[PDB]
2 protein chains.
Amino acid sequence: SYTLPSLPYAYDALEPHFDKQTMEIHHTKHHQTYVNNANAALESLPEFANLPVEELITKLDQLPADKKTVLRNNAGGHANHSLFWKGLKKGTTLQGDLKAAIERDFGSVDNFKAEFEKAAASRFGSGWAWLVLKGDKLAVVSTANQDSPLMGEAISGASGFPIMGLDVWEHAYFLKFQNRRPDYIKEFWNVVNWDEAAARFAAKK
Amino acid sequence: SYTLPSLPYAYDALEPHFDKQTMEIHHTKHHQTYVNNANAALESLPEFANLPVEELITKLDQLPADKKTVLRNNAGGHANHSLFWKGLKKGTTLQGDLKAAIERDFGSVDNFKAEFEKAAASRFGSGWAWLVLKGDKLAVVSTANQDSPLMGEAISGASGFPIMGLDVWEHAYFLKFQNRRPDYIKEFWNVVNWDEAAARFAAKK
Ligand SMILES: [Mn+2]
Ligand SMILES: [Mn+2]
């Protein structure tokens, strides 16, 4: 089955940017629930239960009709949160090949940042903002709810391999930021883990 | 211009069921933002800006194409929250004609409550659960984000005249209930304003 992953850090490691109370709730309650609900749906599907979550969400088309929504939502949630935790760290510097590719595809890092903040801010309701690689080009996309670009365009309205992303569900920012999602988005630049983004880019470029 | 309506009650008037800190945030921050953002989008539209919000959300297809989404979202938000506040009150009982109509259409009050609880729990992501008068048979429906059944089926996936509704955006229940939406849904029965519901049912419109 799926399990709630251990984190790369203690819950307080992203202070003073992301609050430690939210980190703990978000991991132990929200993420745990997606794991639990995905596992419940996979119990009757032993041919699907063994797959890594990041692979199963690329294969939702192959599921029985009555399993597609619950696994989209809950396997999407598990995949997305697993990426999110790995994708946060203080003290990194955008550099190297990923920096150059961002400058190439967006014209500058600041142009990219403005585009990413706009996508993150304009996702109305629950969802995620992503930096993806499509082939050879980086792009900013957003998804609804627990959809992922790994699910493809038909399902999610987006596609590409997610280099990094930002959770814009209200549970991710309500305690510290209330409705001020733009303020939360600003703090994300202090904690986006460019080292992990760079490693993912190196594997896929 | 739209304005933030004053509530019919103090922020603690729904205690011990809905918490007064959420009431205050939800009103003064979340609802205010929908007011503000809807007014910004309406300034260039004198022929829509001064209509009641409940009227506006019935003619979204009459807007310029570049205004449809922002006003669906923000006039929806203002309409829905305005209904919600008037749709909460302690010290009401489901009774009279409305009770009889629920029994007629659902078989029993408890069948209605179970169907409402199911719809409210199964709305994945942000949205609302509604009791509507849909060809004046009563029905339970849900909508995404700030959509309303007053917007019609093509836009919202639902239709009918709202009798009452429950906000299931995370901001409505995070502080007290965290991720435990079923517990929040249970508490709603202690605060839904059956007098306002009964008045809306009587009016039908
Ligand atoms: Mn989340
Ligand atoms: Mn709300």
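The numbering of chain B matches Swiss-Prot: 2-206, in order.
Each residue, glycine too, has its Cβ placed from N, Cα and C.
Feature annotation from Swiss-Prot assigns Mn(2+) binding site to B:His27, B:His82, B:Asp168, B:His172. What Swiss-Prot notes for the natural variant B:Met165 to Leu is this: In strain: B.
Take the Cα of B:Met165 (variant position) and measure to each of the binding-site residues B:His27, B:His82, B:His172: the nearest one is B:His82.
Each of B:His28, B:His31, B:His32, B:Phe85, B:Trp170, B:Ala173 belongs to the same chain as B:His27, B:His82, B:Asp168, B:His172, is absent from that list, and has a C-beta within 8 angstroms of the C-beta centroid marking the Mn(2+) site. Checking the recorded positions B:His27, B:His82, B:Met165, B:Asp168 against chain A with a Cβ-Cβ cut-off under 8 Å leaves nothing. In sequence order, B:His82, B:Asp168, B:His172, B:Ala173 are the residues near B:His27 (Mn(2+) binding site), counting only same-chain partners six or more apart with C-beta under 8 A. Classification of B:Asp168 (Mn(2+) binding site) by DSSP places it within a strand.
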